[PDB]
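Student: Okay, handing you the structure first.
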Amino acid sequence: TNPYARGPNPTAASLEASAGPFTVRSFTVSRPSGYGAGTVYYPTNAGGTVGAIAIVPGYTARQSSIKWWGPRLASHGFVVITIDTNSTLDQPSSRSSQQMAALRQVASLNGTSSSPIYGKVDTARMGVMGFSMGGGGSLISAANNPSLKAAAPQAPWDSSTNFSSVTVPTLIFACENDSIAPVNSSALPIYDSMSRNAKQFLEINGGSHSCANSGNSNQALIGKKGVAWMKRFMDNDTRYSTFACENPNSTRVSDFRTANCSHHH
Ligand SMILES: [Cl-]
Ligand code: NA
């Protein structure tokens, strides 16, 4: 009955797998509008229009640090744009603007007959993700655009941890041993500041700052949680409610918190 539900009923194994049900292709954005560079990942056989997610790297970093999310999310039925920023040294506010410019360009390409994503995107259903500075940028994007349907930043950092205005469903990945953006001064104060939204905090046991980046050894769990979150909140897909809201029975999680996630009659 859900017009946004795509794909077969999920299982833990199907969400832990390297690839979801849909075939993925990608292209690099040929004239980036308001950001440095971009790659668009998209499903070729999703069976209806899908939401779009824009993902931003951290300071000094480029698409290669966040690139694993592209096929992982697109293969479950999302259009995903990974960007390079105008400068590798851009700050979170600028990263947010560039993230939203990337979503804008995905909307443009959805209306561009030569684009592979022509007519594939539901431009009313968008999400934001990132790493560190780009994670802070994702939270800024959510604060400034409450019609975004989900946010899932990783190891976030901003100069202000107070994101009390965010009403967007927000999953925060964190890394237990992060020495760049320590959990106790960054990710956790950010999480604690949000009292208005569905939210979740997932800390990877023993993880360094890069514990959710490309090449991490926890792609089964992190990918399951990221996809489940985006499915539940971008698609309103309650087949994913358990996976989205559950505390993982995993030694790969050192700290789990969630609020306002489960539905109550
Ligand atoms: Cl670290
Ligand atoms: Na450019």
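Just so you know, the numbers here start at 1 and follow the chain as drawn.
Just so you know, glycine gets a Cβ as well, placed from its N, Cα and C.
Got these off Swiss-Prot a minute ago, pasting:
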- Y59 to A (Swiss-Prot position 87): Displays increased enzymatic activity on PET bottle. Displays decreased enzymatic activity on PET film and on BHET (MUTAGEN)
- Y59, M133, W157: poly(ethylene terephthalate) binding site (BINDING)
- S65 to M (Swiss-Prot position 93): Increases activity towards 1-naphthyl butyrate (MUTAGEN)
- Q91 to A (Swiss-Prot position 119): Displays decreased enzymatic activity on PET bottle and on BHET (MUTAGEN)
- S132 to A (Swiss-Prot position 160): Loss of enzymatic activity on PET bottle and on BHET (MUTAGEN)
- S132: active site, nucleophile (ACT_SITE)
- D178 to A (Swiss-Prot position 206): Loss of enzymatic activity on PET bottle and on BHET (MUTAGEN)
- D178: active site, charge relay system (ACT_SITE)
- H209 to A (Swiss-Prot position 237): Loss of enzymatic activity on PET bottle and on BHET (MUTAGEN)
- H209: active site, charge relay system (ACT_SITE)
Student: Counting distance between Cα atoms, which of the mutagenesis positions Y59, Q91, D178 is nearest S132 (mutagenesis position)?
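Tutor: Result: the closest of the mutagenesis positions to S132 (mutagenesis position) is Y59.
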Student: Do you know which of the recorded positions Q91, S132, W157, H209 end up with C-beta under 6 Å from ligand 1?
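Tutor: Close enough to ligand 1 are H209.
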Student: Would you list, in sequence order, the recorded positions among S65, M133, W157, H209 whose CA lies within 10 Å of the CA of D178 (mutagenesis position)?
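Tutor: Neighbours among recorded positions, in sequence order: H209.
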Student: Specify all same-chain residues, apart from the site residues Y59, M133, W157, whose Cβ lies within 8 angstroms of the center of the Cβ atoms of the poly(ethylene terephthalate) site, ordered by sequence.
Tutor: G58, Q91, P92, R95, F131, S132, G134, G135, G136, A181
Student: What is the interatomic distance between the Cα atoms of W157 (poly(ethylene terephthalate) binding site) and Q91 (mutagenesis position), given in whole Å?
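Tutor: With the alpha carbons as reference points, the distance is 10 Å.
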Student: Distance check, please: Cα of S65 (mutagenesis position) against Cα of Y59 (mutagenesis position), rounded to an integer number of angstrom.
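Tutor: That comes out at 11 Å between the alpha carbons.
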Student: Give me the Cα-Cα distance between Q91 (mutagenesis position) and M133 (poly(ethylene terephthalate) binding site), rounded to a whole Å.
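Tutor: On Cα coordinates alone, these residues lie 7 Å apart.
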Student: Quick one, of the recorded positions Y59, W157, which Cβ has the fewest other Cβ within 10 Å?
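Tutor: Lowest Cβ count within 10 Å among the recorded positions (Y59, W157) is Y59.
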Student: For each of the mutagenesis positions (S65, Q91, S132), count the other CB atoms lying within 10 A of its CB, then report the residue with the highest count.
Tutor: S132
Student: What span in Å does the poly(ethylene terephthalate) site cover, taken as the longest CA to CA distance among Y59, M133, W157?
Tutor: 11
